[PDB]
Amino acid sequence: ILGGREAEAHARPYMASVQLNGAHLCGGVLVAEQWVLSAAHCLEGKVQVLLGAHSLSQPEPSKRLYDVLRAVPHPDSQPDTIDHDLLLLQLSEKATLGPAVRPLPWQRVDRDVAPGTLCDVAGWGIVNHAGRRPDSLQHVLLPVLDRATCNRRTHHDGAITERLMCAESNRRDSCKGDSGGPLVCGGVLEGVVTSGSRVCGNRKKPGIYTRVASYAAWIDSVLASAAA
Ligand SMILES: NCc1cccc(-c2cccc(C(=O)N[C@H]3CCCc4ccccc43)c2)c1
């Protein structure tokens, strides 16, 4: 997260660190007891999910590391597009829920968030252009950018479909290692960070977030199959 501030420890109990070979790779969102939503591109080694965390390194009573039983990318995702960039991770077991570990309700009403609304995006991604990595979770409030603006040639040139939303990227933004994490509006998950342009913090290249409401059937069906 660029231009943000330290999160309150454990105040966003859905926040997950998706880890590869023991190192923070991408954010994720706990969406049910045994499932974390993240971004497919992140998994383009040993994948694990750290729940209950604030600091990546320091001892905390709620911190618990989970192995991943199955990684389920969206079936229409592809390495060369930004579309359908969602990933469902099934934990080795049901997470131990508590004040610090709780799923986040996600939006099922398929309607755009009003442009200009500030939504909250959190992560352990880089915090400056030098690539410095934070030990503790950061977050930032970003304004939703209207799709008609975001699709202009100078910005994302038509790539913002109805299943995507944009937020302003003027200095404040999501960045490397934030993909997969949440864009939360009014307390409900609206977006999942995707990497868009690799450029962060440049107003000319807004942040892109996958709209969860567009993917309700997929999430419901993956979870229902596993529950059979
Ligand atoms: N849209 C934003 C965003 C959101 C999620 C993931 C990323 C993302 C994912 C993978 C790598 C990179 C990357 O290395 N960016 C570098 C180089 C370009 C210019 C630039 C400017 C500022 C800071 C970093 C960088 C970024 C970017």
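Think of each number as a place in line: the chain as shown, counted from 1.
We read in the header that X-ray crystallography, 1.5 Å was used to get this structure.
Placed from the backbone N, Cα and C atoms, the Cβ positions cover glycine too.
DSSP assigns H41 (active site, charge relay system) to a helical segment in the three-state reduction. A 10 Å cutoff on Cβ-Cβ distances gives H41 (active site, charge relay system) a total of 20 other Cβ atoms nearby, all chains included. Sequence annotations record features per position, and here Swiss-Prot assigns active site, charge relay system to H41 (among others).
Here Swiss-Prot flags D85 (among others) as active site, charge relay system, drawing on experimental evidence. In this view, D85 (active site, charge relay system) is surrounded by 28 other Cβ atoms within 10 Å of its Cβ, with every protein chain counted.
DSSP assigns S179 (mutagenesis position) to coil, not to a helix or a strand. Taken from Swiss-Prot, the feature active site, charge relay system applies to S179 (among others).
Listed in Swiss-Prot is the mutagenesis experiment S179 to A (Swiss-Prot position 208), annotated as follows: Abolished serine endopeptidase activity. If you take the C-beta of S179 (mutagenesis position) and look for same-chain residues 6 or more apart in sequence within under 8 angstroms, you find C26, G27, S38, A39, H41, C42, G125, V193, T194, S195.
With a CB cut-off of under 6 A applied against ligand 1, the recorded positions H41, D85, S179 are reduced to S179. Across the 4-residue gap left unmodelled in the deposited entry, the distance from the Cα of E44 to the Cα of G45 comes to 11 Å.
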